[PDB]
Amino acid sequence: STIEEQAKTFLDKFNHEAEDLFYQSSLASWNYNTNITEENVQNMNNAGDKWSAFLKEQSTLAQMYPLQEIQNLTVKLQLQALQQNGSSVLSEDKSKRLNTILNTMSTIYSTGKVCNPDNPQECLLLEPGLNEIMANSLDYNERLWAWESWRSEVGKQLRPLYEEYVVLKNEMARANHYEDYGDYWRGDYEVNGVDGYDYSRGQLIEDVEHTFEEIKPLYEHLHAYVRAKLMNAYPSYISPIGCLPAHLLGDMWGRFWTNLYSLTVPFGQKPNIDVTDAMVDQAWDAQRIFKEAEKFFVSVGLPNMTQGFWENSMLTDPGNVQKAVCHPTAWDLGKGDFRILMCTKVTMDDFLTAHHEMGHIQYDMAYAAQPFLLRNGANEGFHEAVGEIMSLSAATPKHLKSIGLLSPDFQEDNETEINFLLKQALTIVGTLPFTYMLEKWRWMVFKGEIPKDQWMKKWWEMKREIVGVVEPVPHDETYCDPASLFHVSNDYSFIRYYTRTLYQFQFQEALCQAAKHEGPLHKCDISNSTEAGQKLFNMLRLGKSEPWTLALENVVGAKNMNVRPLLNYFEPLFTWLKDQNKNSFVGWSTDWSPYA
Amino acid sequence: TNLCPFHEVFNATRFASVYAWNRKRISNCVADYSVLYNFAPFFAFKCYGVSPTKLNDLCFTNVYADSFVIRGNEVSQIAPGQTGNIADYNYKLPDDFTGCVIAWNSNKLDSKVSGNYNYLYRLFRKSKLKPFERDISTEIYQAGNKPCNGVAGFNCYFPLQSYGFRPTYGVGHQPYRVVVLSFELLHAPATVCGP
Ligand SMILES: *[C@@H]1O[C@H](CO[C@@H]2O[C@@H](C)[C@@H](O)[C@@H](O)[C@@H]2O)[C@@H](O[C@@H]2O[C@H](CO)[C@@H](O)[C@H](O)[C@H]2NC(C)=O)[C@H](O)[C@H]1NC(C)=O
Ligand SMILES: *[C@@H]1O[C@H](CO)[C@@H](O[C@@H]2O[C@H](CO)[C@@H](O)[C@H](O)[C@H]2NC(C)=O)[C@H](O)[C@H]1NC(C)=O
Ligand SMILES: *[C@@H]1O[C@H](CO)[C@@H](O)[C@H](O)[C@H]1NC(C)=O
Ligand SMILES: *[C@@H]1O[C@H](CO)[C@@H](O)[C@H](O)[C@H]1NC(C)=O
Ligand SMILES: *[C@@H]1O[C@H](CO)[C@@H](O)[C@H](O)[C@H]1NC(C)=O
Ligand SMILES: [Zn+2]
């Protein structure tokens, strides 16, 4: 009886108990999120309690099997996931303190509110009040007030909590034999023991930085064009060579520039292709939308939805008294149960979201035959990248023509194609410097390269330098502006949004290559191409069972994340932006600020 | 004269757990195998060494009807020369199996919202089963090199596990009732026939 076969059998027991316990927790969560009551909350927490207690008990028992003694990589992967799910590494006192801090920062972010200077009785939360100002208001002062009030009132509360959060999370990471908590987070991309597919944690920093350099030309021209347009609308507020003020970017942080489209639209005379009207004309409902999405995946060779999908899913708002959490999510409860929760309205926005979420289900169904512990995307960016490329193909005018929502009358001129790519670039491209710069700051703080008395000093040096964005009001070290974003104060890694963005265009270029698409990559639809469906499926069925480098290769033929397909997607806009910025200053100066 | 009691086997209120499968000896009756064409799904109906079309053309010394419940993915294991948890540890057919295997979906009967833990199966055993062997022991399986003392602990597991059937499981995890008709051919009067 070797210590490998004892671990084979320990995983046997674990899987069978876990699928049963995870199912009860997943279904209790489903009943609350679809029928909000005081009772369903009780069951959701009770089942969640027994699932967490089962895992903590199994992490302790899994740590009794020395990982080094196992030749089998599949077994070693499964035990490793069970052992690193152990934060039974700090003392019970610090473990309790860290959770308390995590709950306090979460409560402040979700319940903190600011009140209007005129009327100390009209107050606003982040969602829905402050976000409404940041996405819709064109008034400089109203945007400035909401931006500063959130940071100076809620952010200052979070500053001492984050300082203790950094300390304890670092103690947790060091005792787990990582350099720091940032090193811990980078472990999601680590690969060991497989020659030619290994990947170190330090390598991720170098590959993020190497790929980001190739993004800078496209970003600097997008930044120049956006600044030039914004300067026309705000002549007294924006310098032609300075950074963009942080409160004029479309949301509370400038994570996305989507809401700048109205002021930056290249050719505002043309429409956006919106088939919402045609869908209502032909009397579509949510059933038709998901039937169409199911048809799309069948056309590439993927299986159709299970019978339980149509029975157990919630594809419309139940309305009336029964409330539900309407955030569109795809559920993989296990034991063959796959569901989509979505309060679908008959809109083009929700029609695309259906293809995105059903893409998640296809990934869930494809690796369903793997062991329970390997039923996930190859890394944190894979699952979201798969969902994004489905809405890419379903949105193209070719697909919209074939399914009868866009008549052959509509001719695609080169100007709607530039309007489309500009709108895409505002979301997809504008977030990349933001995402990179934020996670770089967090990585440096955990590594100890930024002392506490220079946190907000370095945060705004890096905002000006990397993102080309300047704070409208000076902030001392009583602020904590990163913590004013959900992912920072709610303890989530952020680099996943950078890597996923690069994966999705790597996937799409490969799938369009298999689909024999001729023309610009942004016009591609992989519908009716079973080679593309087969090429994607070979990665989907892997889950976590193989290194993400190898799973990436089974689609795109390369072992590492690459930025060239992203530039290929946006090349038509890039040539237009360079043309547009002919008589404009490209780049920015870090010393200009709107507060003189 | 008197019809074989196939209703008693197929229409039983509750089937046996596969680890403790049920055997009913059929003898001295007229066999209207035809009446089996009930439980319409008959998700599987596969015969071996014999063909279903006009099964009434035969005469055997004895018939054994084995009945149990498994889940959908494991129905394929009820076949000669198969492998897996069910075929290795619960119910093994011989290589030259002479008979039929009938299985149908009983999700309406054997599933509960709170989970039906009535039906169990054997998860660990020191060795494989011989054909038509049955192990009903509840002795703690020993995985380590240390003795278990009749109680489960580290490297010591209760050998029998539950399916926990719920009605919303996928088809693969839903419960299926299975009947295995074995046909015995010995040197004896062969007293099981019937037109
Ligand atoms: C330990 O794992 C839990 C649960 O992860 C589950 O088990 C995995 C093996 C895999 O099957 C996952 O898909 C499962 O969800 C982690 O808890 C989750 O935490 C995230 C955010 O931190 C939260 O959104 C989820 O709701 C949690 N899961 C559940 C079921 O509620 C937990 O973070 C892990 N702990 C450590 C220290 O890594
Ligand atoms: C690692 O172990 C797994 C089993 O956990 C091996 O995969 C199995 O290999 C056996 C061969 O004895 C087959 O019967 C199974 O069908 C395989 N799959 C599963 C899920 O068990 C795998 O080959 C082993 N790898 C190495 C390098 O030994
Ligand atoms: C929602 O839950 C309540 C009990 O809290 C129940 O009365 C109601 O029927 C449920 N509705 C649905 C659709 O399940
Ligand atoms: C779709 O689902 C049905 C369900 O009965 C199945 O039979 C069929 O093979 C699936 N695929 C297609 C292309 O219809
Ligand atoms: C579209 O094409 C015409 C010529 O066909 C050209 O003059 C025009 O500049 C093009 N538009 C863009 C945005 O390049
Ligand atoms: Zn998604």
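We count from 1, first residue shown onward.
This deposition comes from X-ray crystallography, 2.9 Å.
Backbone N, Cα and C atoms are what each Cβ position is placed from, and that goes for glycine too.
If you check Swiss-Prot, you get these features:
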| type | residues | note |
| --- | --- | --- |
| VARIANT | B:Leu120 to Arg (Swiss-Prot position 452) | In strain: Delta/B.1.617.2, Epsilon/B.1.427/B.1.429, Kappa/B.1.617.1, Lambda/C.37, 19B/501Y, Omicron/BA.4, Omicron/BA.5, Omicron/BQ.1.1; Contributes to cellular immunity evasion and increases infectivity |
| MUTAGEN | B:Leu120 to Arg (Swiss-Prot position 452) | Increased resistance to neutralizing antibodies. Decreases HLA binding to NF9 epitope. Increased binding affinity to human ACE2 |
| MUTAGEN | B:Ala143 to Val (Swiss-Prot position 475) | Increased resistance to neutralizing antibodies |
| MUTAGEN | B:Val151 to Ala (Swiss-Prot position 483) | Increased resistance to neutralizing antibodies |
| VARIANT | B:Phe154 to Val (Swiss-Prot position 486) | In strain: Omicron/BA.4, Omicron/BA.5, Omicron/BQ.1.1 |
| VARIANT | B:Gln161 to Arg (Swiss-Prot position 493) | In strain: Omicron/BA.1, Omicron/BA.2, Omicron/BA.2.12.1 |
| VARIANT | B:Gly164 to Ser (Swiss-Prot position 496) | In strain: Omicron/BA.1 |
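Secondary structure at B:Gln161 (variant position), taken from DSSP and collapsed to helix, strand or coil, is strand.
A distance below 8 A between C-beta atoms marks B:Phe154, B:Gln161 as the recorded positions from B:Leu120, B:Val151, B:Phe154, B:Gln161 lying next to chain A.
Around the Cβ of B:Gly164 (variant position), 23 further Cβ atoms fall within 10 Å across all displayed protein chains. In sequence order, B:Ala143 are the recorded positions from B:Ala143, B:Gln161, B:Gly164 with a C-alpha within 10 Å of the C-alpha of B:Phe154 (variant position).
Per Cα geometry, B:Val151 is the residue among the recorded positions B:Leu120, B:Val151, B:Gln161, B:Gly164 nearest to B:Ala143 (mutagenesis position). In sequence order, B:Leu120, B:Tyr121, B:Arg122, B:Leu123 make up the list of same-chain residues 6 or more apart from B:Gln161 (variant position) whose Cβ falls under 8 Å from its Cβ.
Within 10 Å of the Cβ of B:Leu120 (variant position) there are 19 other Cβ atoms, across all protein chains. For B:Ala143 (mutagenesis position), the number of other Cβ atoms no farther than 10 Å from its own Cβ, over all displayed protein chains, is 21.
All protein chains shown were included, and the count of other CB atoms within 10 Å of the CB of B:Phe154 (variant position) stands at 13. Classification of B:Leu120 (variant position) by DSSP places it within a strand. A straight line from the CA of B:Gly164 (variant position) to the CA of B:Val151 (mutagenesis position) spans 23 Å. Under the three-state DSSP scheme, B:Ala143 (mutagenesis position) falls in the coil class.
Under the three-state DSSP scheme, B:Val151 (mutagenesis position) falls in the coil class.
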